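Reading through the structure tokens given below for one structure.
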Amino acid sequence: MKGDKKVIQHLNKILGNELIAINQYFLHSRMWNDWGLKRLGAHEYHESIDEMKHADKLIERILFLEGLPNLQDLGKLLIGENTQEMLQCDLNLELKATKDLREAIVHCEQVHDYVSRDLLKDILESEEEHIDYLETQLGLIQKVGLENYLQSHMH
Amino acid sequence: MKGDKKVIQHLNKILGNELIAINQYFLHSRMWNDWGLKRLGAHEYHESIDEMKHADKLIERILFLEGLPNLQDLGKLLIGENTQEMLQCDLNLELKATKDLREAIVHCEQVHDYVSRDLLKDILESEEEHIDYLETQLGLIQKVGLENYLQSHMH
Amino acid sequence: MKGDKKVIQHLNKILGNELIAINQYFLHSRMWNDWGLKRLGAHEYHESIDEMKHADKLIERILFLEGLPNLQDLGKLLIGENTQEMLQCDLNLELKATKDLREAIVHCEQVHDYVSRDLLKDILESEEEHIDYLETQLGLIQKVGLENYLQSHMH
Amino acid sequence: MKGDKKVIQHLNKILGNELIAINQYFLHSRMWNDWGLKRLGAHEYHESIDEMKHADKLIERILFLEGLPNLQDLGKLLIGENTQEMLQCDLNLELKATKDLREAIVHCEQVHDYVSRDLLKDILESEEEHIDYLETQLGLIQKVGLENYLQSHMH
Amino acid sequence: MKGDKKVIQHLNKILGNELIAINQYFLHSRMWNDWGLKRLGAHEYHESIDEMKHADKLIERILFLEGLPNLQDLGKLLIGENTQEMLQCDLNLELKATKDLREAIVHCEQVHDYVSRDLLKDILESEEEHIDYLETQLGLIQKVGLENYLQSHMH
Amino acid sequence: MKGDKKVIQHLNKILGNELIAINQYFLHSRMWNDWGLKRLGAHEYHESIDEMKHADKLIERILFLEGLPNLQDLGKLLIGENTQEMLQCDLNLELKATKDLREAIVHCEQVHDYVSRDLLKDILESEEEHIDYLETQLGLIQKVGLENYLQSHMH
Amino acid sequence: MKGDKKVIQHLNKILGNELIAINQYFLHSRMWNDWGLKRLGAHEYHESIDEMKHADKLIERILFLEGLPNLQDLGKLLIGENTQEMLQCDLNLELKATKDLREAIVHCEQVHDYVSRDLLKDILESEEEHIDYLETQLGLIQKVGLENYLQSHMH
Ligand code: HEM
Ligand code: HEM
Ligand code: HEM
Ligand code: HEM
Ligand SMILES: O=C1NC(=O)c2c(NCCCc3ccccc3O)cccc21
Ligand SMILES: O=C1NC(=O)c2c(NCCCc3ccccc3O)cccc21
Ligand SMILES: O=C1NC(=O)c2c(NCCCc3ccccc3O)cccc21
Ligand SMILES: O=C1NC(=O)c2c(NCCCc3ccccc3O)cccc21
Ligand SMILES: O=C1NC(=O)c2c(NCCCc3ccccc3O)cccc21
Ligand SMILES: O=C1NC(=O)c2c(NCCCc3ccccc3O)cccc21
Ligand SMILES: [K+]
């Protein structure tokens, strides 16, 4: 079904953000696992899987709308060097992601692509849940101290 | 069954205390959850539900006694701004509630409303267990330190 | 995540409506139970629980958006003196509630808070289901007679 | 298998009657549900489902006989404005339907299309069962009074 | 609940489209079954059932909004004379249906009938899935050849 | 219970047709199996069994009517040399059979042997279902091509 | 555990190949699903998952050897425009990948990193199995014809 060209461009921009997030979260996960922080490793793994599922739905929607999904261009990974920085890098990426998602919904609404809007709204709900998780972790570090925070994410 | 007017007023006062406690504990629970202190959030949720059940029984007794249950007037909620203050706020509320319960039981005994007395005694037992919980948490904060106390209430 | 100040104000207004509804439906429920109209009592009890669940979600969303949920201010309960009046009072509250939901949805849409909009839309769907129920009961009283209507809600 | 042209014309007339009945009964069902008369709504829904199944068998038979099933022409729906009129409108439609079935069976017999006759006989048995139901409901309204009758069909 | 008069007109227009699709898809299904293409027949039967379920939700919404559901007027069925034409007739119908759905959603949004919008968005999601199915089938006929395509839909 | 002489002659003519069809379908079944077209062979096998059960019911009715069932005379088997001819030979036989069934039913009706008519009507229904199967297979061969048709009947 | 610098460079080169393959196979899979070739889509999906699992193990080994896994640099995807091209693009990519694997194994052997060698050998076995699958599919296209090959991958 021939989709709106700018919708397809917005979907490819969202897709591009998810592809960054897939790799950043996967690498952060395996770093935390290598350091023995396996509760962080596992949670971050599940965050990377969630982004994979979002990218899948985006690819499927783009193809249905008769566009070409861009899996070639990978933007800049934000990789931290310690736990606090890694959480903050994930948070910075998610804040960029939700900004782009909102702008994409505005345009879907304007050209009456209500099904694409519903898909992006669902993704936005998942990203806002990730932001909640990230902000909460960063706050816990301040409340319990870094050493306790890390201790609590070993097992 | 026509109840004693002053018994009904005592029951409405106790109901009023429960209505404050329902909201105060519910808000505290959701604050703790938002901060990632989910074991405190879950416990405080169950405290709120318990107050809801007490309020239900008070409403039912008042109606049986042909009074009007007062769900309109809501007293002052005592909301803390950190874990220590929230616990102390709950405790201050509970100490007021048990003082009022004792006065109501005296009156029920004087007018021979022994069934209303039995209900209030059951509520008093629940409120004293809540006091025990609260005093114990505040004491644990002193024994293990605040960071450890919060750490133990994350998951 | 820093939410829009006016969205938070709208969410607190919706929450305020739910807090009224909780108490009004709960009292109407216990009145109907006291009168032996237990099917009305049971249905109104479940209406009150539904509003409790909506209030919970509103409170959680407000805190996530870094606002303060208002559980202190309780508006005017509309309590009837007989079954017909009680249902109409519920219906009057629900019509106020849905007007406020529609205005809050408008504002969420305009600041691109599409997750808050989706939550409010779900709550609006529940409120229109309650309106349907309430309108239908009032119509049934006219079709079958008050004595039959009440008879069918004894057990 | 090449069927008798006039048989196919009869079958399309019966089909036309079923198509009216599908819509008439389905609308009556949903009107009754909207009014809170859900037992009436459920029974009328099952009547609509029955006509749908008859229409299916007629379409299949017409196609086997190398005719064209007519699903384009929809005759006049008879919609009541109250329970009594709706039942009478169903009954009036059924009495026309059984007259057309009898005339179709006469013709199937004359041209030795014994299988089409057997199908129509089965449909006629169903329509007579519906006539029994409808006459019985209209009689019950007289024996128990409209208010009781409707009361008995709320749940 | 007093609905917007123009929302109700839109809902009756969408319902009119569903009524056409019910009949068109049911006839196509029984044509394919008669021809021995039972996988197509079964798939098209389920499409017809999906439209029946949409029509039901539309009728119920219109009645709740205090409008009259129009089941009397039936627009033009697009019936093909071979498999390729039947799929293209279905696709042409669906493209008109989704155009009308978008226009209806615009109006629901403008008068704040967000529940009607939600129902129409769900239907649109179902219709776009049907468009995907149909476009894919017509593409497969080109890729594998008509003879193979029909072979794969016999059993 | 002594039957009408000419009814018994009709039943014996029908029985004679069924005896031809038993052997013709059984041989066709085993030819297809020998050729590796086992799905055709299995379906034709079940057609032969169907005719065996019809013959059984005819034999039992003739004996009950105190006639002698003719299992001695076997008319001409129509054996094809390839799939299309075999199906056409089956169809030609079925069309003679249904013509004979119709004449027999006319006579049963004239002499008021309604039970024999009902048995012949049931057999006629099965024979018209076989005609449908055969016409449909001949149509599929045209639509998917003989090679694909046979391919789909190998396993 | 401090790894050989050149081993880690080899491991990142193999990882880069896996990252290309993940994306190329995932897109090919979703292209085939969009075209209705679901069996090709599902098989290609499992190939993409396989490469994801290989990339994970390489990431984990690089980190253990105290190197930095390179998830930032993504080489050129080879995307076909039809089924034959897509299979040949996959095969071209696999043949480059196995050449790189062989060179990395040579170097692991020379510096006695026998566990890295074993990991790469396991990956090489999986890639040779993919080469087997792809060569076989391309030959089947020649043996059964493209239309039959695609027909067999519809369901
Ligand atoms: C750095 C790149 C990637 C890595 C290391 C990776 C890793 C993984 C792993 C380890 C799994 C679990 C497989 C299993 O054991 O079942 C997985 C699943 C999955 N991946 Fe990826 N992946 C990557 C990129 C992608 C991309 C780009 C996509 C889509 C565009 C994607 C889509 C999926 C899907 C749909 C699943 C299945 C999730 C489920 O339903 O369980 N992945 N991935
Ligand atoms: C008059 C004030 C209230 C009364 C009498 C009341 C009463 C009740 C009762 C009797 C229950 C059932 C508990 C059980 O399982 O035994 C309940 C459940 C619940 N209440 Fe309340 N409640 C009140 C106010 C509130 C408020 C203000 C909130 C939220 C802000 C709330 C949130 C909940 C929730 C989330 C549940 C459980 C729902 C579920 O289990 O699905 N309640 N309430
Ligand atoms: C106003 C038009 C119609 C409406 C609103 C409608 C509605 C429905 C609904 C709600 C169902 C139940 C679906 C389920 O839960 O599985 C159904 C089933 C069905 N419909 Fe319709 N329908 C309509 C017209 C038709 C027509 C014209 C036909 C055939 C000519 C038809 C044939 C069927 C059949 C065969 C079933 C399956 C019943 C069963 O075996 O359970 N319908 N319909
Ligand atoms: C060429 C002549 C015939 C052949 C090759 C034949 C073959 C068969 C076969 C292979 C079976 C299945 C047996 C089993 O269950 O293992 C069967 C069943 C049967 N046959 Fe025949 N048959 C022939 C003629 C007849 C005749 C002339 C009659 C009656 C007049 C007859 C009546 C039956 C019946 C009643 C069954 C049982 C079917 C059931 O109810 O499952 N058959 N036959
Ligand atoms: O990342 C990428 N996404 C793409 O679509 C792509 C390429 N496309 C070639 C045409 C793919 C195509 C052809 C026909 C029909 C539908 C189709 O989808 C090439 C390189 C990299 C990328
Ligand atoms: O918080 C409140 N509690 C109440 O009872 C109430 C009101 N009463 C109206 C008559 C309640 C009533 C009428 C008839 C028989 C028994 C009854 O119990 C009004 C406003 C607020 C409140
Ligand atoms: O309601 C309707 N019923 C119909 O058959 C019909 C139409 N016919 C197209 C030819 C259907 C057909 C074509 C070829 C072979 C066998 C066939 O069966 C057109 C419009 C409306 C209707
Ligand atoms: O297709 C049709 N849809 C309709 O509603 C209709 C008719 N209406 C009669 C009054 C329906 C009605 C009456 C009282 C209360 C509520 C009501 O809803 C007449 C003919 C055809 C149609
Ligand atoms: O197919 C057959 N059915 C039978 O009943 C039958 C036979 N019966 C012996 C009675 C012989 C008989 C009875 C009445 C009148 C004339 C007669 O010559 C013998 C061979 C074949 C068949
Ligand atoms: O694709 C990439 N792979 C990487 O490692 C990487 C970056 N490294 C930051 C340091 C990660 C690190 C820090 C301390 C200790 C061990 C560590 O492992 C930066 C950008 C992109 C990439
Ligand atoms: K083939």
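Header entry for method reads X-ray crystallography, 2.0 Å.
Each residue, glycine too, has its Cβ placed from N, Cα and C.
Taken straight from Swiss-Prot:
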- B:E18, B:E51, B:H54, B:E127: Fe(2+) Fe1 binding site (BINDING)
- B:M52: heme b binding site (BINDING)
- B:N148, B:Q151: K(+) binding site (BINDING)
- B:1-145: domain 'Ferritin-like diiron' (DOMAIN)
- B:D34 to F: About 30% active in Fe(2+) oxidation and storage, diiron-binding site does not coordinate fully, decreased overall flexibility of the BFR, partially occludes B-pores, see Fe ion inside the B-pore (MUTAGEN)
- B:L68 to A: Assembles into normal BFR with wild-type ability to oxidize Fe(2+) and store Fe(3+), 5.2-fold decrease in rate of iron release from BRF, greatly reduced affinity for Bfd (MUTAGEN)
- B:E81 to A: Assembles into normal BFR with wild-type ability to oxidize Fe(2+) and store Fe(3+), 3.2-fold decrease in rate of iron release from BRF, greatly reduced affinity for Bfd (MUTAGEN)
- B:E85 to A: Assembles into normal BFR with wild-type ability to oxidize Fe(2+) and store Fe(3+), 5.5-fold decrease in rate of iron release from BRF, greatly reduced affinity for Bfd (MUTAGEN)
- B:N148 to L: About 70% active in Fe(2+) oxidation and storage, diiron-binding site does not coordinate fully, decreased overall flexibility of the BFR, loss of 1 ligand to K(+), reveals more Fe cations bound inside the BFR cavity (MUTAGEN)
- B:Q151 to L: About 70% active in Fe(2+) oxidation and storage, diiron-binding site does not coordinate fully, loss of bound K(+) (MUTAGEN)
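Sequence features, as recorded in Swiss-Prot, placed on the structure.
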| residue | record | CB count, 10 Å |
| --- | --- | --- |
| B:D34 | mutagenesis position | 20 |
| B:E51 | Fe(2+) Fe1 binding site | 25 |
| B:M52 | heme b binding site | 18 |
| B:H54 | Fe(2+) Fe1 binding site | 23 |
| B:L68 | mutagenesis position | 13 |
| B:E81 | mutagenesis position | 9 |
| B:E85 | mutagenesis position | 12 |
| B:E127 | Fe(2+) Fe1 binding site | 24 |
| B:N148 | mutagenesis position | 15 |
| B:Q151 | mutagenesis position | 21 |
Three-class DSSP secondary structure - B:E81 (mutagenesis position):
coil
Going by DSSP assignments with H, G and I as helix and E and B as strand, what are the residue counts for the domain 'Ferritin-like diiron' (B:1-145)?
117 helix, 0 strand, 28 coil
Recorded positions near B:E18 (Fe(2+) Fe1 binding site) (Cα-Cα within 10 Å), from B:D34, B:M52, B:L68:
B:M52
Neighbours of the Fe(2+) Fe1 site B:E18, B:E51, B:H54, B:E127: Cβ within 8 Å of the Cβ centroid, same chain, sequence order.
B:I14, B:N17, B:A21, B:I22, B:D50, B:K53, B:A55, B:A97, B:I123, B:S126
Select from B:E18, B:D34, B:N148, B:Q151 the recorded positions whose C-beta atom falls under 8 Å of at least one C-beta in chain C, and return them in sequence order or as 'none'.
B:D34
Compare the C-alpha of B:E127 (Fe(2+) Fe1 binding site) with the C-alpha of each of the mutagenesis positions B:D34, B:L68, B:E81, B:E85, B:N148, and give the closest one.
B:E85
Which of the three DSSP states, helix, strand or coil, fits B:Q151 (mutagenesis position)?
helix
Taking CB atoms only, which of the recorded positions B:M52, B:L68, B:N148, B:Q151 fall under 8 A from chain A?
B:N148, B:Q151
Pop the Cα-Cα gap between the residue listed as 'heme b binding site' and B:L68 (mutagenesis position) into the table, whole Å please.
18
Using C-alpha positions only, work out which of the recorded positions B:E51, B:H54, B:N148, B:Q151 is nearest to B:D34 (mutagenesis position).
B:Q151
Can you name the recorded positions among B:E51, B:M52, B:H54, B:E81, B:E85 whose CA is within 10 A of the CA of B:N148 (mutagenesis position)?
none
